[PDB]
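The structure appears below as structure tokens.
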Amino acid sequence: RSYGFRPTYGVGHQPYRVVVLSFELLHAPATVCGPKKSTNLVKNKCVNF
Amino acid sequence: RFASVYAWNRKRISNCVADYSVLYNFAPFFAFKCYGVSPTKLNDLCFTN
Amino acid sequence: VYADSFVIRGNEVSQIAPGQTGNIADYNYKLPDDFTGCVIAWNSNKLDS
Amino acid sequence: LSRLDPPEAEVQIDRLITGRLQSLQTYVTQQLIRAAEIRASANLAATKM
Amino acid sequence: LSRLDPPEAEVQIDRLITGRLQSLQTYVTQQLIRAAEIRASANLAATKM
């Protein structure tokens, strides 16, 4: 069945468009990440990582 | 002509089949807030009135 | 990540959500119960009528 | 479960699960205390015999 | 905490707080009962000695 769209129709019957971005998180090799600068490495000292 | 708030009408319905997915054509709206019952499941429930 | 878009009627904007049933979602497009994304819905009458 | 859809049915039944777990915990704690009480009388009876 | 904003992050973590508190309470109650059990055997050993 096909829709019939006309400007006479008000809200509810007025056509809508839906855009979906769907992530997925997993403990797998990450390939997408945001614009954040990397840093160097330190060893044997209590640090944040 | 819809009745004013100070005098509203009411109809009590009984002794008939309960089909509820057909009302989408005879009344324009946007929400269909069926808080109590899932709309698609009304085909099976038996109601008092 | 996945990106997609499609056009529907405005009566069922809330029908694209986990656990939503009905002919407009059961046989057209239904989300999984554990969806996690950025759903965007726009009233497209200037460009889709 | 036959009255509502899963997305809020699970919200409704979470409280039932928590309440029944609390009741079972109370029952087992009371039984443990009563058993500890009975053991002393059993030991006294053994000594008397 | 790094995944969601505070207003619903606190809602999410409230359940964790409650569950962990319940677990700790169960642990300490069991330890109290076991200690009460052990004390009787200690007293019996003292009398035998």
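We number chain A the way Swiss-Prot does; in order, the residues shown are 493-541.
Recorded method is electron microscopy, 3.5 Å.
Cβ coordinates come from backbone N, Cα and C, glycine included.
Here is what Swiss-Prot says about this protein:
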- A:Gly496 to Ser: In strain: Omicron/BA.1 (VARIANT)
- A:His519 to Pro: Increased resistance to human covalescent sera neutralization (MUTAGEN)
A:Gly496 (variant position), number of other Cβ atoms within 10 Å: 7
Protein Cβ atoms within 10 Å of A:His519 (mutagenesis position), excluding its own: 5
Between A:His519 (mutagenesis position) and A:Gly496 (variant position), the C-alpha gap once rounded to whole angstrom: 46
